[PDB]
Amino acid sequence: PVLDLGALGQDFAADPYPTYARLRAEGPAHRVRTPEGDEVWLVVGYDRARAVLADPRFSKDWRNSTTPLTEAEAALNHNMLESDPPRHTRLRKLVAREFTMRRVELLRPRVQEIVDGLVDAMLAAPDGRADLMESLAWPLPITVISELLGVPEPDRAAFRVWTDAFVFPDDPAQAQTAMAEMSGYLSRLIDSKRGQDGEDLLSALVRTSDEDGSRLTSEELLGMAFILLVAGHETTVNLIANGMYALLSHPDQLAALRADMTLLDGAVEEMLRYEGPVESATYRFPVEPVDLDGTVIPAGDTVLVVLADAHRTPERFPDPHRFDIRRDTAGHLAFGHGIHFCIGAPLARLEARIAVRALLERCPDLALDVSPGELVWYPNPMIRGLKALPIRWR
Ligand code: HEM
Ligand SMILES: CC[C@H]1OC(=O)[C@H](C)[C@@H](O)[C@@H](C)C[C@@H](C)C(=O)/C=C\[C@H]1C
């Protein structure tokens, strides 16, 4: 049959794991209907999830999908995440040097400065209370990526409204309108760099496209700006929020980290394992019928690798539902796996590490200012994210 995910309401959005685990008991692949009405395949179970993410039979090029693209969707589609080799290879090579650990490490002073200023403003609240999402989780990643790419400050607010419509639109037409608006804005921003001799990443990309259109077409120039600004926004925002929620709702772990801040890196890894922002990977399309344990997924269908269920597979992560900052987290799929492994992983880790350390060191008696049952989780099947994260201190 086809399991209806939308018929489970906020209960599934808040705690989807028993649903996924139930399906994994029956097999690796399952036809479901998303809360928004999309008929898709779910791939569950760690070993299968990891294998499918790197299986070249599961393409990311939309030319291999039987799902139609709107005009707005197609305009942003020429990007590395929605490509196979050789196009994926050519596109990622253009910006790979920008995101290595060595290069990202040169951003640590600026990231620390951004975090310091945002925490300063948060601590200015007289009642010692704040929404962590608004105070730190949203502004930090959009500030970093905007300075790297060259998005002027007055333009960034509208950018966050758009990506919000991508995840939780009030209706499907609102997602379409935001896509057309972001496409129009990005093309204008690309135009504004032309001939201005800027040294931001977008300025270099415009130059690259202009002097050889076969190395980076104008559609791919637009798609590159788009994917670099969008792919890391909702993810990094929700890693900080989900991770802080994990720390604040497991007080034993918060105390362990407070008493030994060298556990920080291992704690961020477990935040990725336990409550990573990517619940399911982006769309994959079998180039041919693929047999998964007697379940055959036909060519062109939409396949979602449920990363969240892979991280709760007991054979791979023993005692899966325990948030343990000292856990062996090696092999988690929070950044994906294969040729599409997150290009921004060093940057995301840098932002998350600095953000967590700042809160723990500068918010005395930091605590969750609402009950976990009162939190509201967004129902998007790809993103695990909170509506807000009320906190208190002092
Ligand atoms: C906590 C933060 C992040 C998480 C959990 C995350 C997660 C992921 C995942 C799971 C994928 C692969 C998706 C798929 O296979 O379906 C991916 C790819 C990608 N991510 Fe991230 N990401 C994060 C941060 C960032 C940041 C900050 C940037 C911006 C520079 C970024 C840029 C990208 C790009 C461009 C790709 C596509 C790479 C390619 O296809 O080779 N990510 N990310
Ligand atoms: C790092 C990959 C991201 O997904 C995207 O960037 C897809 C391509 C995009 O449609 C974005 C806009 C899809 C929406 C639902 C989003 O914010 C989700 C997810 C991340 C997993």
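Following Swiss-Prot, chain A shows residues 13-406, kept in their order.
Each residue, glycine too, has its Cβ placed from N, Cα and C.
Look at Swiss-Prot and you will find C354 tagged as heme binding site. Annotation note: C354 (heme binding site) sits in a coil segment as assigned by DSSP. With a 10 A radius on its CB, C354 (heme binding site) counts 19 other CB atoms from all the protein chains.
For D50 (mutagenesis position), other Cβ atoms within 10 Å of its Cβ number 15. DSSP assigns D50 (mutagenesis position) to coil in the three-state reduction, placing it in neither a helix nor a strand. For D50 to A, Swiss-Prot lists a mutagenesis experiment annotated as follows: Mildly reduces activity with YC-17 and narbomycin.
Looking at Swiss-Prot, you'll find the mutagenesis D50 to N noted as follows: Increases affinity for narbomycin and YC-17. Mildly increases activity YC-17 and narbomycin.
A simple way to gauge crowding: the CB of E85 (mutagenesis position) has 17 other CB atoms within 10 angstroms, across all the protein chains here. The secondary structure of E85 (mutagenesis position), as reduced to three states from DSSP, is helical. Quoted from Swiss-Prot, the note on the mutagenesis of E85 to A is: Strongly reduces activity with narbomycin, but has only minor effect on activity with YC-17. Loss of activity with YC-17 and narbomycin; when associated with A-94.
The annotation that Swiss-Prot gives for the mutagenesis experiment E85 to Q reads: Reduces affinity for narbomycin and YC-17. Strongly reduces activity with narbomycin and YC-17.
Per Swiss-Prot, mutagenesis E94 to A is noted as: Strongly reduces activity with YC-17, but has only minor effect on activity with narbomycin. Loss of activity with YC-17 and narbomycin; when associated with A-85. The 10 Å shell around the Cβ of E94 (mutagenesis position) contains 23 further Cβ atoms across the protein chains shown.
Under mutagenesis, Swiss-Prot gives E94 to Q with this note: Strongly reduces affinity for narbomycin and YC-17. Strongly reduces activity with narbomycin and YC-17. The DSSP secondary structure for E94 (mutagenesis position) is helix.
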Seminar exercise, completed: By Cα geometry, the one of the recorded positions (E85, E94, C354) nearest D50 (mutagenesis position) is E85
Seminar exercise, completed: Quick note, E85 (mutagenesis position) and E94 (mutagenesis position): C-alpha atoms separated, nearest Å, by 12
Problem set entry | Nearest-integer angstrom distance between the alpha carbons (Cα) of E94 (mutagenesis position) and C354 (heme binding site) | 13
